[PDB]
Amino acid sequence: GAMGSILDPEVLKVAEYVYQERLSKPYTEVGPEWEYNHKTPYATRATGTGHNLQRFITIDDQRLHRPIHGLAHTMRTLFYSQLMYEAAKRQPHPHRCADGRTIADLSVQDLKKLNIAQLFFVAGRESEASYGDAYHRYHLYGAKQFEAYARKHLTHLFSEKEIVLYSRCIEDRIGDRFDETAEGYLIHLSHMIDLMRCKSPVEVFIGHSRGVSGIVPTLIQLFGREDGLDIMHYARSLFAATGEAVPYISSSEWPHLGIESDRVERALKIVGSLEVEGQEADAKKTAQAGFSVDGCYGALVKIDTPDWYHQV
Amino acid sequence: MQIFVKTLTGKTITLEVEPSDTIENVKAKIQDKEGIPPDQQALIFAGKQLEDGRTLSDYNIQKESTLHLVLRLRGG
Ligand SMILES: *CCS(=O)(=O)OC[C@H]1O[C@H](OCc2cn(*)nn2)[C@H](O)[C@@H]1O
């Protein structure tokens, strides 16, 4: 494999704007006035946890702000959607979204516009706050930032209809389903994949609830086990390329994580056995990927894809 | 008895003690080995973060269970 440069100059320019304007900036909903405890819900401005988590990390004396939802995270999702676009073309019966459409019904032009929307997806964030109000406020912020940029500078590219749809994709409005639109689905799948870098084996392989399938099981239902595992591996190699910690995987350990043998066996039958070693975060590559679009882009383009990415 | 505590990357520390201990207890134990303050420690089990007060018996932690440990780096 070896993906090479997939983003045209227009997309990179937009990445450059989003980095300058949003992703390079300090989180602002931080400090004592944004602490939270369930037992004193209205003691501060926060109505939930997470405002002061992981605001920045120090590398070679330089603060990298918003390391969990910064440039690298965002750029990674563009690479995921590219891979899954091809993956979808290999499926005889792709997943039908609530709009009646599938990933394979997107054109290359659609993919470009989708990628541009992905750049703003977490751009509205003002902290690592996790709870619903914060999540919804921050996605609305990212949606509005997208719209303000698109209406000034991209009207030769997006129709008004398309500005509305992509805005809604970013907004993630309450009542809208994960698979509301094919565009939305692909955006969310891409975000989902990236969570593997910071979740436990339970969320990734087993499901955080009897209802929810789990990240890798989800990739497998959509894409088959072979392509789904390849996608999984690809994402782990993007973690390592951008200097992020790669979690280990051990399917033999799954029965020892306090989950009902029921669900452990289920995941085993879907995923099969996996033993792969994790890897410590690398500060130098973290800096390379976090402080400029070229740094991040040049690290991602290099990484090998599955061979089917490249096939006709 | 023996349980394992692991970072997401697989760095594993093996612990001795008992169902009787609380999670705050086990976090203090991790402190004494590796020197990590409990306030920075999130222990996971069944993909859900554990609260300091409850015992290992409550989350049914037994022989050779794996708990996961992430370090809350507050923004520093
Ligand atoms: C990969 C998870 S994330 O980056 O989306 O973070 C969201 C999540 O982070 C917090 O948990 C992390 C953790 C576990 N133990 N100590 N910190 C919250 O659960 C939040 O929803």
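Determined via X-ray crystallography, 2.2 Å.
The backbone N, Cα and C atoms fix where each Cβ goes, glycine too.
Record note (Swiss-Prot), mutagenesis B:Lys48 to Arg: No effect on HLTF-mediated polyubiquitination of PCNA. The unchanged residue is displayed. When secondary structure is read from DSSP and collapsed to three states, B:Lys48 (mutagenesis position) falls in the strand class.
In Swiss-Prot, the entry for mutagenesis B:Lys63 to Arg states: Abolishes HLTF-mediated polyubiquitination of PCNA. The structure shown retains the original residue. The DSSP secondary structure for B:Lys63 (mutagenesis position) is coil. With a cut-off of 8 Å between CB atoms and residues at least 6 apart in sequence, the same chain places B:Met1, B:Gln2, B:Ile3 near B:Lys63 (mutagenesis position), listed in sequence order.
One mutagenesis experiment catalogued in Swiss-Prot, B:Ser65 to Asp, is accompanied by this note: Phosphomimetic mutant that binds and activates PRKN. There are 19 other Cβ atoms within 10 Å of the Cβ belonging to B:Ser65 (mutagenesis position).
Quoted from Swiss-Prot, the note on mutagenesis experiment B:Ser65 to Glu is: Phosphomimetic mutant that binds and activates PRKN.
The annotation that Swiss-Prot gives for the mutagenesis experiment B:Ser65 to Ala reads: Prevents phosphorylation in case of mitophagy. Decreased localization of PRKN to mitochondria.
Under the heading of mutagenesis, Swiss-Prot lists B:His68 to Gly and annotates it as follows: Loss of DTX3L-mediated polyubiquitination of histone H3 and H4. Its own atom aside, the Cβ of B:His68 (mutagenesis position) has 21 Cβ atoms within 10 angstroms in the protein chains shown.
Mutagenesis annotation in Swiss-Prot: B:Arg72 to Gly, described as No effect on ADP-ribosylation; the structure shown retains the original residue. For B:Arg72 (mutagenesis position), applying a Cβ distance below 8 Å and a minimum sequence separation of six or more within one chain yields B:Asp39, B:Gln40, B:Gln41, B:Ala42. DSSP gives B:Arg72 (mutagenesis position) a coil state; it is part of no helix or strand.
According to Swiss-Prot, the mutagenesis experiment B:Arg72 to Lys carries the following note: No effect on ADP-ribosylation, when associated with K-74.
Other C-beta atoms found within 10 angstroms of the C-beta of B:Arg74 (mutagenesis position) number 13, with every protein chain shown included. Quoted from Swiss-Prot, the note on mutagenesis experiment B:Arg74 to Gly is: No effect on ADP-ribosylation.
According to Swiss-Prot, the mutagenesis experiment B:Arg74 to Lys carries the annotation: No effect on ADP-ribosylation, when associated with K-72.
Swiss-Prot lists B:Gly76 to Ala among its mutagenesis entries, and the accompanying note reads: Loss of ADP-ribosylation. The Cβ of B:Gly76 (mutagenesis position) has 9 other Cβ atoms within 10 Å, all protein chains considered.
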Interface-proximal mutagenesis positions, chain A, C-beta separation under 8 A, candidates B:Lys63, B:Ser65, B:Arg74: B:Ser65, B:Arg74
Those mutagenesis positions in B:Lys63, B:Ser65, B:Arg72, B:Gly76 whose CB falls under 6 A of ligand 1, listed in sequence order: B:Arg72
Other CB atoms within 10 A, centred on B:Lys48 (mutagenesis position): 14
For B:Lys48 (mutagenesis position), the one of B:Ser65, B:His68, B:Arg74, B:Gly76 that lies nearest, given that the mutagenesis positions are compared by Cα: B:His68
